[PDB]
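**Q** Got a structure for you, written out below as structure tokens; questions coming shortly.
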Amino acid sequence: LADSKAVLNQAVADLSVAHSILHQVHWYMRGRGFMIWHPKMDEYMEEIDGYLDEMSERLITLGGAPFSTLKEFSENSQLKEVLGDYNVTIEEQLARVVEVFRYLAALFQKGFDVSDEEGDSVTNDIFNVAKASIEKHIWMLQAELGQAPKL
Amino acid sequence: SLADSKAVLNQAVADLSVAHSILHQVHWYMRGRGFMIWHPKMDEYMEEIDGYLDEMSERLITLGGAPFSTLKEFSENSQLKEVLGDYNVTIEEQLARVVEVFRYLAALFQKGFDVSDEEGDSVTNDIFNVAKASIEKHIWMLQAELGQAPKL
Amino acid sequence: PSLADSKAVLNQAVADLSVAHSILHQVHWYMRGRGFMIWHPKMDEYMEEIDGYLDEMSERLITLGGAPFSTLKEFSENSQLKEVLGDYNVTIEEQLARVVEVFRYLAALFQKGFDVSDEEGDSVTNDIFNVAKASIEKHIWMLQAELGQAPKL
Amino acid sequence: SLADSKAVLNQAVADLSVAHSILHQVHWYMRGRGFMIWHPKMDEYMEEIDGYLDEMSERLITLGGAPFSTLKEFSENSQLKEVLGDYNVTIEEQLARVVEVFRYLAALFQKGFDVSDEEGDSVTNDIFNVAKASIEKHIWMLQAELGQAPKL
Amino acid sequence: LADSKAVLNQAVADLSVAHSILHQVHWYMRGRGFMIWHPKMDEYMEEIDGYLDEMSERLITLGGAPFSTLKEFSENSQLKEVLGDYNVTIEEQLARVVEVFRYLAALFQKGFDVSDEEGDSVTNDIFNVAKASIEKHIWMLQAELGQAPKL
Amino acid sequence: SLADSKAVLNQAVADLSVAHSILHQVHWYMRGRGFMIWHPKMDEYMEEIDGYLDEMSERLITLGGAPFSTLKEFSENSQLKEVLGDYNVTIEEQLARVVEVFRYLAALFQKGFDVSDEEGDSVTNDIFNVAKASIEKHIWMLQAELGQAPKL
Amino acid sequence: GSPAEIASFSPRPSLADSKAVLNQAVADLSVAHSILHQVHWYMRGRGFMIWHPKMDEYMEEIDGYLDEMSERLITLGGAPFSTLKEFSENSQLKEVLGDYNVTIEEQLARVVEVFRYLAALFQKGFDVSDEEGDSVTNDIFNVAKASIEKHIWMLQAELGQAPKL
Amino acid sequence: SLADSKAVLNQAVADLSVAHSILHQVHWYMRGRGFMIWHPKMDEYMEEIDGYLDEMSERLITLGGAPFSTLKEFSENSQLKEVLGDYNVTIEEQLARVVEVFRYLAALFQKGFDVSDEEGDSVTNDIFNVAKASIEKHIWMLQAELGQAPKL
Amino acid sequence: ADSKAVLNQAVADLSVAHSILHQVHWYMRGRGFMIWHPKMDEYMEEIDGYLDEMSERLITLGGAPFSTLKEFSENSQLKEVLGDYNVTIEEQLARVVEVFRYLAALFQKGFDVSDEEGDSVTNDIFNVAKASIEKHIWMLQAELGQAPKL
Amino acid sequence: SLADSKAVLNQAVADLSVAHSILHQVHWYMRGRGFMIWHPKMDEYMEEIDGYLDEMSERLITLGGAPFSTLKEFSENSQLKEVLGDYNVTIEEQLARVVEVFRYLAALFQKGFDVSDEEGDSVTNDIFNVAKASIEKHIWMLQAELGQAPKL
Amino acid sequence: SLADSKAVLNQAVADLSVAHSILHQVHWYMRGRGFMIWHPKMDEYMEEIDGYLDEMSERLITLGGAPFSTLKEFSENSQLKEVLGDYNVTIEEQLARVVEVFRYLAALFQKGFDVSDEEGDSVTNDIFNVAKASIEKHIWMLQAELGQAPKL
Amino acid sequence: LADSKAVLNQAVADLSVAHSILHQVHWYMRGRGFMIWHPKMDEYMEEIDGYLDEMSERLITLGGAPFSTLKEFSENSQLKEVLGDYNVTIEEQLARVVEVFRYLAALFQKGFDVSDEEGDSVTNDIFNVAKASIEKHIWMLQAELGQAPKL
Ligand SMILES: [Ca+2]
Ligand SMILES: [Ca+2]
Ligand SMILES: [Ca+2]
Ligand SMILES: [Ca+2]
Ligand SMILES: [Cl-]
Ligand SMILES: [Cl-]
Ligand SMILES: [Zn+2]
Ligand SMILES: [Zn+2]
Ligand SMILES: [Zn+2]
Ligand SMILES: [Zn+2]
Ligand SMILES: [Zn+2]
Ligand SMILES: [Zn+2]
Ligand SMILES: [Zn+2]
Ligand SMILES: [Zn+2]
Ligand SMILES: [Zn+2]
Ligand SMILES: [Zn+2]
Ligand SMILES: [Zn+2]
Ligand SMILES: [Zn+2]
Ligand SMILES: [Zn+2]
Ligand SMILES: [Zn+2]
Ligand SMILES: [Zn+2]
Ligand SMILES: [Zn+2]
Ligand SMILES: [Zn+2]
Ligand SMILES: [Zn+2]
Ligand SMILES: [Zn+2]
Ligand SMILES: [Zn+2]
Ligand SMILES: [Zn+2]
Ligand SMILES: [Zn+2]
Ligand SMILES: [Zn+2]
Ligand SMILES: [Zn+2]
């Protein structure tokens, strides 16, 4: 199950980075819509952390060894972090979250595919449930930004 | 016989069923700034609409009537017109649609209040009164969001 | 697109779930006979569940870039379920049979939903149909048991 | 000035006390299919009845009155008749008895509604209206179990 | 009171009248302490109603036929009711509740003895549980009244 | 028009604000046996009063009115008079003051009820009726604590 | 040499002491649970929607007694039966294969039969515990006997009968 | 001794009373996009303000003081100025006015902290500190909504 | 041969697994009792959860679940032994892991059989149960200082 | 008449007071593997003990007695002995100390049961029985954690 | 380094233990009007005292100290004096006794605050400030019940 | 670190790294006591995350710009991470936790002093509350390890 394991570990790195980005958005947001979106980041972070612990623990259960240091997360993740900046608009912050979410849904499709190929049906459901929710969020986020989900 | 109390309860069943459909369409097709507050707010409105619908229908049953209970009956008896879902409608326009729907229901509930008062059906009268109070409060709030007075 | 039929079955479900709700509510209202006190509130539970599937399936369709049916005309014209005027003289067991018939239809609709979404690689939609089908079938067993019959799925 | 309102509230106190007693008798003496549903349903009914009793008695106190407050006063002033407990009454018959008590109560509440309106006691008028709404809903549901229209 | 069923029915009657007396106190009470003791009667009434239902249903379980009319309760009960009087003092009202509770405690002891003698151990426990609570209440009401429980 | 309803709603906003102030003084300056029960009771009464205040004000807004919304407006339009806090007042005197305030409120709510009934503003009418009912129940209880009949 | 190993029919099943009745109850409660669960699954007919969930409530109550009586045996120094083999062999209740074609009336009459048996067993446990002076175990049997008897009344009432204890 | 800790506590009582009044005005008179989020948000702030008011007042009582307890006393002693309510004002102006009242309270709570530190009144010191911490958090968030730095 | 057969097998095996977990709950002695005694309650509630769900899926599918102790004991692959207080905590946990290993294996078989037969509902039931039991093996093994070794 | 029952109730008050003290010592002085489970567990034990203490003392009051109510009285009448706290005692020694306390309490509650039974004090009898049941369950569990039989 | 902060924490342990014992005596021996409010109120006070007790003792453990943990140590180190329970004491004298205990604890907590402030133990300092704040508020309330100023 | 803003940001870095370390322990833990200490790491992480958010938001409130990327956390933190190892014993993992907590308490002491020096009472209290809780944990962890707190 080398590929299932590998994608689970890739997920651990990327979710760790995704959390960090969402927290930056939580903190640096400024503009109309702050009062609704600030707490919404909290909800997203909670959901992301849930996936991260569950995917990492599935890897452990499969006899893997999850990335568990900031260096490992940073060097393995495909997500790039930029310095926090208050001058970003609310709408650009939300577009950043959509971008991160689009990537996560892409990674979870990969994890679904790989685990399906290897017969790891339990890991397959983990990725399917995560992808379901993340795609729902992409619809809602895109809707707030006056756009179709464009999955 | 409470003929008109019964007639107006059934009108309300039809119109509430269509009102719910319109709110659920707004819920789904909404796009633009404010989606995150207004999307779940439609859920709140739909629950309330739904509560009135079941109470009014069951008051009509209680009074010996026969509530409308098919979509055909709802469509053909409602005064509310439905249009196809369109994502290009703005938030402010979507909210305006909801206000128009609520103004109608508020007027309908007024008519039900008046009719039940005259027939001496005080229980029905109270059902309409409570529904109207809440709906008019929603109108104030929606209109305030839209930068406007309630204009009741 | 590659999900054209996934979308088609999601929309079908929206229309049929809307009509199925209408029917359950009719049963809630027009019910008369021994067992009213149990089954009357049970219809509320079914409607609640049905409404949950309705919102979720329509919203998945939106998420896939579709346009859900959202008028009573569209529900009525697209649904394969047929409505009749409410009648207090239908027996409790006839009303329960009617609900069973509706649930059999939805289980089959969800089966096709599963198969179509499965073939298009839309696994999220696949799971939505799968969860709904499971509960609907459990309901069929219970309703049939009340009626003194096997599930006969 | 509020002598009639006061008298009808005290009538309600007596009648509700006796209605409570009849419902508790049904609760205990019930036998036949449906017991498991209707036994606890009688507790729901008794709680509701007890709520009206305390509200109506305390409204009378509030208006400067003196509520009946002994079993003899309840029994002698109530229009409802009690009968000895009997396990051989059928479920259908027991539910029919509750319907009878509830119809009487719905009619008492209409009277109380009427009298309180005539004397300009709008608080008492509301108390009777709310209670009537709920009792009448119960008659619908009970009659339905019995395969009948509410026949209000 | 020949047996356990006889005492159970006696308690059904007395608990019904006890309830009525407590309800009278709830309504007719005036004086300093009203705000505490008004709601407290509700608590006592709920407890009394609990024993009432438990004891009656025990009698049914044993093959009896509980009293179930106001006439039966009033005639079989050893408690006496008087017309409501607002001019009774709050301390007199509490003293009246104590009187009722002392009677009930004594009835429950008689129920305990009879059921013990007959070997009706379920009924025995019912009376013992009820006696315990009533006696604790007598202590507390007596204390409010500046008196020893005097059981 | 609905001018008198709008006027009595606004009077209530002023008078509720001053009543709140008076109850908070009582909560704070209270001394004597009974403090431990009446001190928190004042919180409860304040929560109820603030509930009516917000509801009546927002009803006024909904009707196209403009509620009083400054302490100057409350003080100047209210019929209730305030005095400096004084720890030397007895519990009896504090509770009697609450009763007087409550009596005033019950009377204003009866005026609101009459005016709204005249103008056909049924929603406003019920708001006043609900409030009057609760306030009158409180006057019974306070008066009972003080060893007296409600004497409404 | 070594000590000879006894070969005997290890008969027991003489409800002599509290420990013995506690273990018997352990056995009977396990089988009662099994019967209740069969009624739960195989039930058909008008009343299913009320009685299907009700069996769950009864099962939970029975398991509560099972655990508490078993743990009381442990506390007193005993060794509770803890195998389906031990339960089936020591229990005086009889199990039959599941059958969908039993009326609700027949189902509830079966439950009554098991409950009557349990109440009688708990009465035995009560009497034994009392002669021994085991007042804690005595209480356990009394509490369980009380509620089982209440259920008998109710089930019998659904069936249009007196409790007939 | 406690002389100016008592003084600043009473100042806070007046200012919090007025701040409460302003927040309630904003709640009622707000119109424009953001209404549906900011309207209930004002209730949150009012509950919080009210908490400080009661705690600070009761600390003053505890210290042997006599808190201000009439609208006249609040109005005359508060440094905050009230204006007549106006629906036309924009949401962003409304939020800016709240920020203005909060900045004042934070500066008042600092003076409270300062004077209670020197005088040795450690309990009053912590009350002001906790309140200041939360008001400063609100300034950040309100300013953030308004597209600005906190600028404390 | 089918989903119905694996479902019934699970009914039998879950019944016996419950009994084993209850024996551990009762006979457990040694350091850790205070945490592992109640944990067995958690495991039993979970097991009983699957038991009822799988049994009722069987009924829904037109089957007839095993419903006597004799049917459970005979059809089950798990072997019960007599309760003994002298087993250590670490040995009792080792026993639970073996039972859970067996269950995870059965659930894989159920997953496979239902996948072939195109019975996605039953497939999902087995997939959900397997996920949880495997997670428990990880934790139990970790308490026993070992890898999951699935 | 109930002198023995009163006597044992009061003995229990003293002993439960000292037992609480010993348990709290264990809570504070525990060091070693198992701390994180056993530390909060002593809180569970203390709350249970405190419950018996208050119930038995109040039963004594109810019966006309005068419960020990000072540390001097508790210490002088308790048969349980206290030693100075020592972090150097092992977890397993601490648990053994808890077991010995509970064995004593179990024995005392049996003496209570026996005395109250002889005297016909069934309420006091039931209090000791219920307490003994729970303590004995704890002895089993504590012994199981120490790898031993309950050995009552 | 922190020997004086440790000493005062440990003094608190003894004093809080004796304070608990006094409150429990009051809880049990109380007779007179007000019993039904004050009896349970003693439970709330005991719960609060026990909170400080465990918190202060555990802070002492955390700082490397060894808390008093025996009735002998509590008794011998506490500055509070206990007397035998007396039913013949009035409610008002019982409450006055509680006030004395509380004035003592508030002085103790003031010492604790000052000592810990001098030694730069900011955590222990906050523990004392919080405890003092609450005990002082209770002194106000108890004194108000007794018709007096707090007189801190 | 010269001012309150500087130490608040130091804490943001260090709390982020401390989270990572606790999460490492949660995952790699093996040995008797796992079942207690595994969920305990969750409680610690929840608490750590609380300080992280409060301290960062206080920095924003004061007009600062908190670190908000893994790069900033890892480079600015004085805590060091190692690769996850299943072979570390329970007691060694708990000792790792203790040492992280000891550092954190020392940082919050420094934050207390710096903010007290600058008259920033609000920040002072934040550090004070955090240190109180961390010190209590050190005592309990040390107790589990058979040792004195040794602050
Ligand atoms: Ca007409
Ligand atoms: Ca019919
Ligand atoms: Ca019959
Ligand atoms: Ca404008
Ligand atoms: Cl605007
Ligand atoms: Cl050691
Ligand atoms: Zn974060
Ligand atoms: Zn985890
Ligand atoms: Zn809808
Ligand atoms: Zn309905
Ligand atoms: Zn509907
Ligand atoms: Zn939705
Ligand atoms: Zn009754
Ligand atoms: Zn009442
Ligand atoms: Zn009553
Ligand atoms: Zn009952
Ligand atoms: Zn106020
Ligand atoms: Zn409002
Ligand atoms: Zn089962
Ligand atoms: Zn157990
Ligand atoms: Zn306000
Ligand atoms: Zn207050
Ligand atoms: Zn079991
Ligand atoms: Zn089931
Ligand atoms: Zn203690
Ligand atoms: Zn007590
Ligand atoms: Zn105590
Ligand atoms: Zn502690
Ligand atoms: Zn983490
Ligand atoms: Zn935050």
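Following Swiss-Prot, chain C residues are numbered 20-172, in order.
A Cβ is built for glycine as well, from the same backbone N, Cα and C atoms used for every other residue.
Feature table excerpt (Swiss-Prot):
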- C:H47, C:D74, C:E78: Fe cation 1 binding site (BINDING)
- C:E78: Fe cation 2 binding site (BINDING)
- C:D63 to A: Decreases the iron incorporation but is still capable of binding iron to some extent (MUTAGEN)
- C:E78 to A: Abolishes the iron incorporation (MUTAGEN)
- C:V103 to A: In strain: KU5 (VARIANT)
- C:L104 to P: In strain: 6407, 825, 849, BA 70/12 and KU5 (VARIANT)
- C:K171 to G: In strain: KU5 (VARIANT)
**Q** Counting only residues 6+ apart in the same chain, whose Cβ is under 8 Å from the Cβ of C:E78 (mutagenesis position)?
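**A** When sequence neighbours closer than 6 are ignored, C:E78 (mutagenesis position) has nothing within Cβ distance under 8 Å.
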**Q** Sorted by position, what residues of the same chain at least six away from C:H47 (Fe cation 1 binding site) have a C-beta under 8 A from it?
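**A** For C:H47 (Fe cation 1 binding site), the qualifying residues are C:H59, C:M62, C:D63, C:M66.
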**Q** Which one is it, among the recorded positions C:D74, C:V103, C:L104, that lies nearest to C:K171 (variant position) by Cα separation?
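**A** For C:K171 (variant position), the spatially nearest of the recorded positions is C:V103.
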**Q** Below 8 Å between Cβ atoms and chain B: which of C:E78, C:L104, C:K171 make it? I'm asking about the recorded positions.
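**A** Listed in sequence order, the recorded positions near chain B are C:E78, C:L104.
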**Q** Can you tell which of C:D63, C:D74 has the least company, meaning the fewest other C-beta atoms within 10 angstroms of its C-beta, among these recorded positions?
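**A** Looking at the recorded positions C:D63, C:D74, the Cβ with the fewest others within 10 Å is that of C:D63.
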**Q** Distance check, please: Cα of C:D74 (Fe cation 1 binding site) against Cα of C:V103 (variant position), rounded to an integer number of angstrom.
**A** 25
**Q** Inside 10 Å of the Cβ of C:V103 (variant position), count up the other Cβ atoms and send me the figure.
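**A** Other Cβ atoms found within 10 Å: 11.
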**Q** Taking chain A as the partner, extract the recorded positions from C:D63, C:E78, C:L104 whose Cβ is under 8 Å from a partner Cβ; order them by sequence and answer 'none' if none remain.
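**A** Answer, by Cβ distance to chain A: C:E78.
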**Q** Would you list the recorded positions among C:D74, C:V103, C:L104, C:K171 that come within less than 8 Å, Cβ to Cβ, of chain I, in the order they occur in the sequence, writing 'none' if nothing qualifies?
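**A** Contact set vs I: C:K171.
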**Q** Around the Cβ of C:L104 (variant position), how many other Cβ atoms lie within 10 Å? Please give the count over every shown protein chain.
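**A** Here the count is 12.
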